[PDB]
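One structure is given below, encoded as structure tokens.
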Amino acid sequence: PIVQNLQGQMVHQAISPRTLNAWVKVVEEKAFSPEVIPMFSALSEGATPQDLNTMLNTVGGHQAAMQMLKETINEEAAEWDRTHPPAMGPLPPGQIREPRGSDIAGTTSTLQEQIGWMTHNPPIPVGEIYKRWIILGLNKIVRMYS
Amino acid sequence: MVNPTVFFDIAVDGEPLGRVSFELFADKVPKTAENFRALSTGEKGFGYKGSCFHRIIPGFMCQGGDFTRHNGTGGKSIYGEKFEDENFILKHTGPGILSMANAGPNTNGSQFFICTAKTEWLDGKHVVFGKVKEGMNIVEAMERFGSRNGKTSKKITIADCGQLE
């Protein structure tokens, strides 16, 4: 995740195995119950899209759900793309390429990229965007199963 | 001649600044060259005459050719819609390189940019298709009107353009 360094400037930290393990246990306990949604958000504070992916990809079992979530996400990405025409290049010196829908969901972007966007001035908030998409997919899963 | 020569007479809030001429590399990128050539003569009924350079970033490049919306959102090629990256043989080796602006692969329209420094990081991404022949100093004067975000301080127009040689 990207965390506030108490001396200033936002810094990256490696995904936390503890946070992960607490999400995994939320999921094994509650079988897509509505309380998962706030817990997801509670444990994904400053998450990069790669972090979010790792969180979702580690949930053993529930393959149908996970694949329904993927579809909501891939849908939301496509829609974002259709609503945001790519900015005109050429890219100025020192700038990173702008993120498309697949970049935000972390499927075609690198961690370095995601780090650069989220730590840019001002941040380009790919983790928060993705997180909204994921929450939408979770809604759909909770409605299916609960 | 296989490679055409085109000119732009540049104006600043309507006052003439000077002439910039360009060699077009029809011998390496014929389709891209003939697009700019044709847009410069107005022979299809539309093109660069009267348009503006809407983004200029000093030390980087001067960008124009959006003759339909004047802001980077328009432009059109003579092909009846965006066209493919012809090749990436020619490199952005220094000031005066002329190259196609784009919003991603295979989306060449009419927007182009004139480099004012070497821009290596564009190689493989923007099709290089010409170079300034006379008037580099005019391009450098244009950079005086730009800013870090590209917004220009004065209206920089192609008051006239066509073919020479």
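Per the header of the entry, the method used was X-ray crystallography, 1.9 Å.
Any Cβ shown, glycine's included, is placed from N, Cα and C.
Listed in Swiss-Prot for this protein:
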DOMAIN    B:7-163  domain 'PPIase cyclophilin-type'
MUTAGEN   B:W121 to E  Loss of peptidyl-prolyl cis-trans isomerase activity
MUTAGEN   B:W121 to F  75-fold decrease of sensitivity to CsA
MUTAGEN   B:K125 to R  Loss of acetylation and interaction with TARDBP
MUTAGEN   B:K125 to Q  Acetylation-mimetic mutant; no effect on its interaction with TARDBP
Taking DSSP three-state, what's B:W121 (mutagenesis position) in: helix, strand or coil? helix
In chain order, residues whose C-beta lies under 8 angstroms from the C-beta of B:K125 (mutagenesis position), counting only those at least six residues away in the same chain, are B:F88, B:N102
Return the count of C-beta atoms lying within 10 angstroms of the C-beta of B:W121 (mutagenesis position), excluding that atom itself. 14
